[PDB]
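Notes for the one structure printed next.
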Amino acid sequence: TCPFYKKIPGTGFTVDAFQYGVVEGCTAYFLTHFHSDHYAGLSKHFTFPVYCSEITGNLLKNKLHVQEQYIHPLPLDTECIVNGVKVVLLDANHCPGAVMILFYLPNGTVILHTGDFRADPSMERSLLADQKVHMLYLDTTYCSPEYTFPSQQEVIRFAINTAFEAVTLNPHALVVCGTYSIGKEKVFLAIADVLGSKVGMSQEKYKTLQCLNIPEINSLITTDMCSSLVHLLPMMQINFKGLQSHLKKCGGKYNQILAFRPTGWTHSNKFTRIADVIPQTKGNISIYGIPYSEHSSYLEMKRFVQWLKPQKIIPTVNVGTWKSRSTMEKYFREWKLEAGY
Ligand code: NI
């Protein structure tokens, strides 16, 4: 059965609730972004209205085959009426097409559902600035102070500098980057850009990237592996066995692999700086784990919430244990006492 934190009171609406069958009372199903834990349950036989971004709607049609008549894309930053209720979609600074949803209830309550997000000070100058928000449905993935990681810009700088150095020392080195969902496209695009190459990938991944409205994408990616010196592979293949097997397939064109795994957080973050990160190596293969996050750090999350000053917070992540729930509730109270709301 559908959990309470996926339901929007005072409406016929649910958020990211496609794996519970026909939800009793639901006249519109919103989808925040195209990640499988959130779309789980959607398929070509779905017959209810789905509300989402243009980009999410491209992926629903092309990848899941949802029929067009049930896909309702909305523009961002624009007041829209859905089944008699004003809503706005905001950029969530997560993966391509990811949104936060503002609901303006008929009784006067305003609710923000963040979906998955990476909080940013720029959000303090969106349409959120313009009225009070009573209830916040919050992505609490990294809601604990140990969760530190660098800016996306610092991480991309590390990756660009590492790749350009290795390939300039050895022009016969191949760069490989892991992927298993949309998001984090800057990692492989920034590295291919410094090397003067397109990124090579499977037909299935090329198809996915052609749904994302990235400017000038036809100039940046390709299915011809032979012409490319940055290859994308499934995340499961980014290990010594998988990468050895891939190098065999390249027909003696290359004699060294440098590979990147963009993880979220890893406990090496508590001690080590981004400057100081070192790879795991075996022979002519080196693997870097780089902390490129599409979710808020603890400090970024705290700044956002202390700015927004909501009356009530409903977590949407880490809700399955009493210890987690109690931990999160303590931090919410600290924040509220420190700021005075
Ligand atoms: Ni996500």
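Sequence positions for chain A are given in Swiss-Prot numbering; the residues included correspond to 700-1040, in order.
Recorded method is X-ray crystallography, 1.6 Å.
Positions of Cβ are set from backbone N, Cα and C atoms, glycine also.
Quoted from Swiss-Prot, the note on the mutagenesis of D838 to N is: Impaired nuclear focus formation, reduced interaction with PIAS and increased sensitivity to cisplatin. Quoted from Swiss-Prot for the published mutagenesis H994 to A: Impaired nuclear focus formation, reduced interaction with PIAS and increased sensitivity to cisplatin.
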Look up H994 (mutagenesis position) in the DSSP assignment and report helix, strand or coil. coil
Quick check for the class: what is the C-alpha distance, in angstrom and rounded, between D838 (mutagenesis position) and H994 (mutagenesis position)? 8
